[PDB]
There are 2 protein chains.
Amino acid sequence: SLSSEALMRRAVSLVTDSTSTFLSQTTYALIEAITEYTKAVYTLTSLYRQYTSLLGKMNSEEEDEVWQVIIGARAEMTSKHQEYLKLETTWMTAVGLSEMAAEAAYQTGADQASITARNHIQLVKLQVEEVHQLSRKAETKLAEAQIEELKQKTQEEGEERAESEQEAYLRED
Amino acid sequence: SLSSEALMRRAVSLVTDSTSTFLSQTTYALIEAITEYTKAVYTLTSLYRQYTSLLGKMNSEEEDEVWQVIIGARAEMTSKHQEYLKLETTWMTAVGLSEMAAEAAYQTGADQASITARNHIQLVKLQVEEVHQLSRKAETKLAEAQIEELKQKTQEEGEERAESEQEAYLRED
């Protein structure tokens, strides 16, 4: 049936159109969310570096103020991470919708509109993978800073503790 | 009551002992799992590099065999990732147990055993953070390889598609 297949092609082109738009929308929203998250990681990173540069103790005021800000910054980082996870889920659904739309286009003979859709899905994936990689690069810098901070803190801890133990040893031991 | 506090100290020292051991055990198991995961990411990384070096098509046999192996390698990577997530959860509980054990030790006056426990928890955390960072470093290499592969594939896709469109244009358009 010539007219039946024409109708199936038309119906699928309506699905492709609506799904492509939803994918574009969710893609940009997701990229925006990851970028907001990445900024928050960079912010938290410099704070750890500041705290570490003050370690040993000495300036007990700055040290505690910086640590207080870190607590709040961890919080902001966490909310922005959950926000992007939420959009990531929606984005995956959007990707599935488009892929199934491309498959449907294929099954009904709209091979053209199928390849086209398949290619746009690809570019959207590459795009998301790249902003994701930038975020991961930021996470690596944050982790290194957290590690250095723990390195220093545990070190200062051991030294202050060896001291107290040595002083306790001299108090008759 | 001198004897009451002695008993509370003894009871807490039993908790500290058992919790420290559980933490050490889960820590090593978790580190082992992350390392197994990291190896799997490195393996998948070189496979992507091989596939990308074959791109454009030409050797359609090697290309598809390599892609077939990748499918299986993604699977192995995924199972080892879920395995480490499972141990990560158990590990977090172990960390919570030890921290609460340190708090209890403090509340009952076992200040010594408290600081001690607090310091071991710290080192265990630093340790886990470092193997985690190695894994993240591997993930970064894998992501870059996946990105390059997508870069190339989308490029070859566009070129083969422009060709088919141009050839279709000449078939009278």
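Chain B is numbered as in Swiss-Prot; the shown residues are, in order, 67-239.
Method on record in the header is X-ray crystallography, 2.2 Å.
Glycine residues also receive a Cβ, built from the backbone N, Cα and C atoms like all the rest.
Quick look at what Swiss-Prot annotates:
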- B:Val81 to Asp: Monomeric. Impairs interaction with BIRC6. Impairs ability to inhibit BIRC6 caspase ubiquitination (MUTAGEN)
Checklist line | Number of other Cβ atoms within 10 Å of the Cβ of B:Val81 (mutagenesis position) across all protein chains | finding: 17
Next item on the list: Tell me whether B:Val81 (mutagenesis position) sits in a helix, a strand or coil according to DSSP.
Entry: helix
